[PDB]
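Chemist: For reference, the structure I am asking about is given below.
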Amino acid sequence: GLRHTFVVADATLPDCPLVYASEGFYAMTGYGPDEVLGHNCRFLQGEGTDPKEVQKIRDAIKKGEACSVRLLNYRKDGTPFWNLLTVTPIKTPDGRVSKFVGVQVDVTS
Ligand SMILES: *[C@@]12=NC3=[C]C([C])=C([C])[C]=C3N([C][C]([O])[C]([O])[C]([O])[C]OP([O])([O])=O)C1=NC(=O)[N]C2=O
């Protein structure tokens, strides 16, 4: 298929830290698990990231909704890339959101 990466955020912690990342996520961003696990994904953002799109994800996460946005993101070396990002909430049977899962696609083409 098309090249994509996958992460899991723990929504039981208040700031959705990342608890699992696929090998391509590390390879695409230049960050190691030592710098990725335990942190909110937003460290990938930088000067040119559109706050109106960031705002859309902040809201959907607060509301436990799925969401899809394209964001400017930066590698560890500072270089930018366009990240089409889809977040999906994973609920327990009591309707509570337990995890968020992300699919990130570098769509710089
Ligand atoms: C990031 N991927 C990503 C994956 C998941 C599963 C979740 C829940 C969030 C992200 N983010 C965004 C970040 O964690 C946060 O949700 C937003 O920045 C909005 O909240 P704030 O408080 O910061 O306004 C991802 N952000 C990225 O920039 N790149 C991703 O790959």
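Residues displayed in chain A correspond, in order, to Swiss-Prot positions 17-125.
According to its header, this structure was worked out by X-ray crystallography, 2.5 Å.
Backbone N, Cα and C define each Cβ position, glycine as well.
Residues or ranges marked as FMN binding site in Swiss-Prot (evidence: experimental evidence): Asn56, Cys57, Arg58, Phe59, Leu60, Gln61, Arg74, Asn89, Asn99, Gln120. Where Swiss-Prot documents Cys57 to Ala as a mutagenesis experiment, the accompanying text is: No effect on blue light-induced kinase activity.
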Chemist: Does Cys57 (mutagenesis position) have same-chain partners at least 6 apart in sequence with Cβ under 8 Å from its own Cβ, and which are they?
Modeler: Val23, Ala25, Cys32, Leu34, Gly118
Chemist: Quick one: give me the count of other CB atoms within 10 A of the CB of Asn56 (FMN binding site).
Modeler: 12
Chemist: How many other Cβ atoms sit within 10 Å of the Cβ of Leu60 (FMN binding site)?
Modeler: 23
Chemist: Run through the Cβ atoms and count how many others sit within 10 Å of the one on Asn99 (FMN binding site).
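Modeler: Summing over all protein chains shown, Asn99 (FMN binding site) has 24 other Cβ atoms within 10 Å.
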Chemist: Let me make sure I understand the span of the FMN site: among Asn56, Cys57, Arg58, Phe59, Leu60, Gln61, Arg74, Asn89, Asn99, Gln120, what is the greatest distance between any two Cα atoms, in Å?
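Modeler: Between the outermost Cα atoms of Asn56, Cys57, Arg58, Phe59, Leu60, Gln61, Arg74, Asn89, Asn99, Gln120, the distance is 16 Å.
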